[PDB]
Amino acid sequence: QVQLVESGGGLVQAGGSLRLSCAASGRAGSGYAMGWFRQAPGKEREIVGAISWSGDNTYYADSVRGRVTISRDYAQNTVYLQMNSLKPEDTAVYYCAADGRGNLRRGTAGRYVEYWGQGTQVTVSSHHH
Amino acid sequence: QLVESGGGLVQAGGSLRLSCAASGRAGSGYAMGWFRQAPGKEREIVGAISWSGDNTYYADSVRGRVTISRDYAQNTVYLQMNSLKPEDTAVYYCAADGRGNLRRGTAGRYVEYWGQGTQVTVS
Amino acid sequence: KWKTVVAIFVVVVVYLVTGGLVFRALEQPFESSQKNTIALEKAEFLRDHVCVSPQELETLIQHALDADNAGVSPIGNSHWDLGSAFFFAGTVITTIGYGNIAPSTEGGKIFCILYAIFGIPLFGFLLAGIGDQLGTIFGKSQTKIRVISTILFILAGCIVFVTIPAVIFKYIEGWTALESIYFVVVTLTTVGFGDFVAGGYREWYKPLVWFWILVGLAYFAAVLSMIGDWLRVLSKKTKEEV
Amino acid sequence: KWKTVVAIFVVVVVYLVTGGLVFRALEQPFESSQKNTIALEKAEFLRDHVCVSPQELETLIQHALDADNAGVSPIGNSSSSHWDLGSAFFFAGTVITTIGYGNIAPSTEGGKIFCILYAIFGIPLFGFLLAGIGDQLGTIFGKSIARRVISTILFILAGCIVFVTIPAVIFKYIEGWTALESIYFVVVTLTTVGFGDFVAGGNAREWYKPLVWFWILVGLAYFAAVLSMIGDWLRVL
Ligand SMILES: [K+]
Ligand SMILES: [K+]
Ligand SMILES: [K+]
């Protein structure tokens, strides 16, 4: 099985940028598609984006199409998330997922994802700076 | 119509920032991409991106270094190739085939709309 | 006479040219609409998803088609069970051969070749036996009296073996009024296109279909045999007059 | 006698139970391997391409299946019409000969109505032609026998070299089918079973399609006349 460790959450100004990371320490030599999800305080879990195991193709949800960029360091097995021009609607717990059975894109919540991350709290402040 | 902007000399390990604005009034939707014609080799695909920008593709030659961006409001694609190798010295064209033929081959011999092409040289 | 063989051959040949012209006029406009739709749907998929190469699409379409040809539906998350395999064997013997399910294995195709070779004449002997008992029941101005009774037996048979089961198929399978009759006709004529197959709800549904095929097939073949026997006798009187 | 009807019925019923047991033993282990393969191939496709949603895959898999049911092959960019002057003539012959392959079938409302009436009147028309060819074949067989069961084996073996072996060679070289697949097509065709898993002029000559129906015509009227000549002796015996 795979094990996911995150790094990048925290307080950020409105309009700023969010830089997250997620390293897959699991020795699962089969290949797995990775992704990023966010659980809003009042809403359900939403997909942010996805990226294949090799990193040759990525996907971005309609809520963050032109702002986010899912990167991947295949040598160190790590995914990255760079969300530019932040809004108070982005305030959520950001989890990284990795289902190597094709169930990552199953739904918008990822209720069928095999490996889940620890989750990192991201809070977007505005005026209160 | 595909107008490009970003070509030129860049040192080894540096970065290449290309652009391609689609001035064509084709209200059907088209998948855009970036290609490069090497001096001695054939035309190769660099990457591709859908009309909305919800999904992108990167060739195995540049998947870990390049990033195909898109400004849907101004209908423009961007290419940010970092840590450049001498092997990247080529004419970079931007393509836009809205009939599913962008990914047809590695050369893009079935692409509908082609860009002007920008000369890129890496020292 | 050999003159009548060439005449019957020409009549058969022009009937296929005539029928072929009608079939094209009805099916080809629809065939073109279906060809344009799949081509468009594939060209849209490749445009919307820049990650999937047109060959990578062809490879998956082929996998889906391969699984469909084998009997497993690709859509979703057995055809060889005790009863379904028995019904398949009966489908071979009756020369119907629907084709929805077919022997995909190397050994299954060999066994099917030999199974049909010996099985089709075995069924013919059973059809002969049922036709002899049906002929005695059927038996229980001179030329028109024998032909008047032939119309009575053919019309009644189309109410019990054709009309009555089509009602059952329309309510059980949920098929259209035309689709229910079309299935009955294509099944009873041993054509077996396979576009519609009984049991696509009840465990007694599969054995009741083969029993209908058995009685319905042995009734219309016996009527064609008892009519063909009278036609052979009438052809002898017609050859002596003209 | 009615006693022999019940006896033949019981023999037919146990033959289907016996055959069904063999068919399941050969096909069901492979059927399970095909079910696991399509499920795996779909789960790999969705994992390698993170852009395609599992429902977006199911939608396209349904479109491919829908086109195949209509007759148009989803594989290929030519999506070679099945209703051209010659192919529609061959379809009409497929109905008349009670073969009914099923690769192509009348999908329209009017086509199904015309097919119902076409088979009703067309099948007895072909039967009269088969009777005519069987009478001329019977006279040749009677003269070849003179120059009773030993002679029946001679006519059946020779027929399997000209109408079965010889055309299977042509199908193996033209269609590119296996040695078994070429014989299996011939047997399933001449037995008027018509599964439709293999059909002449599948997917890529002008004389090819009319030479297939002529082979069906001569090959069908030869083996039926041999079975009827035996059946004539069975009625007397
Ligand atoms: K048939
Ligand atoms: K059939
Ligand atoms: K038949």
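Following Swiss-Prot, chain D shows residues 68-146, 149-216, 232-288, 293-325, kept in their order.
Header says: X-ray crystallography, 3.6 Å.
Cβ coordinates come from backbone N, Cα and C, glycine included.
Look at D:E98 (mutagenesis position): DSSP puts it in a helix. Sequence-distant neighbours of D:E98 (mutagenesis position): no residue of the same chain at least 6 apart has a C-beta under 8 Å from its C-beta. The note that Swiss-Prot attaches to the published mutagenesis D:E98 to Q is: Loss of channel gating by extracellular pH.
According to Swiss-Prot, the experimentally introduced change D:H151 to A is described as follows: Loss of channel gating by extracellular pH. In the three-state DSSP scheme, D:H151 (mutagenesis position) falls into the coil class. The number of other CB atoms found within 10 A of the CB of D:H151 (mutagenesis position), across every protein chain shown, is 19.
D:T167 (K(+) 1 binding site) carries neither a helix nor a strand DSSP state and counts as coil. For D:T167 (K(+) 1 binding site), applying a Cβ distance below 8 Å and a minimum sequence separation of six or more within one chain yields D:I192, D:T276, D:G278. According to Swiss-Prot, the feature K(+) 1 binding site maps to D:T167, D:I168, D:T276, D:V277, an assignment based on experimental evidence.
Per Swiss-Prot, the feature K(+) 4 binding site maps to D:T167, D:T276.
Swiss-Prot lists D:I168, D:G169, D:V277, D:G278 with the feature K(+) 2 binding site. Every protein chain considered, the tally of other Cβ atoms within 10 Å of the Cβ of D:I168 (K(+) 1 binding site) stands at 27.
Its Cβ taken as reference, D:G169 (K(+) 2 binding site) is surrounded by 30 other Cβ atoms within 10 Å in the chains shown. Annotated K(+) 3 binding site per Swiss-Prot: D:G169, D:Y170, D:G278, D:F279, in sequence order.
Taking the Cβ of D:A174 (mutagenesis position) as centre and 10 Å as the limit, one finds 26 other Cβ atoms among all the protein chains shown. What Swiss-Prot notes for the published mutagenesis of D:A174 to P is this: Loss of channel gating by extracellular pH.
Non-local neighbourhood of D:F210 (mutagenesis position): D:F239, D:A313, D:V314, D:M317, each in the same chain, at least six residues away, with C-beta under 8 Å from its C-beta. DSSP assigns D:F210 (mutagenesis position) to a helix in the three-state reduction. Looking at Swiss-Prot, you'll find the mutagenesis D:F210 to A noted as follows: Reduces channel gating by mechanical membrane stretch.
Counting only same-chain residues at least 6 apart in sequence, those with a Cβ under 8 Å from the Cβ of D:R232 (mutagenesis position) are D:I214, D:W321. Swiss-Prot documents D:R232 to A as a published mutagenesis change and attaches the note Reduces channel gating by mechanical membrane stretch.
Quoted from Swiss-Prot, the note on mutagenesis experiment D:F239 to A is: No effect on channel gating by mechanical membrane stretch. In the three-state DSSP scheme, D:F239 (mutagenesis position) falls into the helix class.
For the mutagenesis result D:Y310 to A, the note given in Swiss-Prot is Near complete loss of channel gating by mechanical membrane stretch. Neighbour list (D:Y310 (mutagenesis position), Cβ cut-off 8 Å, at least 6 residues apart, same chain): D:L206, D:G243, D:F247.
Here the residue is the original one, while Swiss-Prot reports the published mutagenesis D:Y310 to F with the comment Reduces channel gating by mechanical membrane stretch.
Experimental mutagenesis at this site is recorded by Swiss-Prot as D:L315 to W, annotated: Reduces norfluoxetine inhibition. Around D:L315 (mutagenesis position), no same-chain residue at least 6 positions away in sequence has a Cβ under 8 Å from its Cβ.
Between the CA atoms of D:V277 (K(+) 1 binding site) and D:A174 (mutagenesis position) there is a gap of 16 Å, rounded to the nearest whole number. If you look at the deposited chain, D:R216 and D:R232 flank 15 residues with no coordinates, and their C-alpha atoms are 12 Å apart. Within the set of recorded positions D:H151, D:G169, D:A174, D:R232, D:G278, D:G169, D:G278 have a CB atom less than 6 Å from some atom of ligand 2.
With a threshold of 8 Å between Cβ atoms, none of the mutagenesis positions D:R232, D:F239, D:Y310 neighbour chain C.
If you measure from the Cα atom of D:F279 (K(+) 3 binding site) to that of D:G169 (K(+) 2 binding site), you get 8 Å.
A simple way to gauge crowding: the CB of D:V277 (K(+) 1 binding site) has 28 other CB atoms within 10 angstroms, across all the protein chains here.
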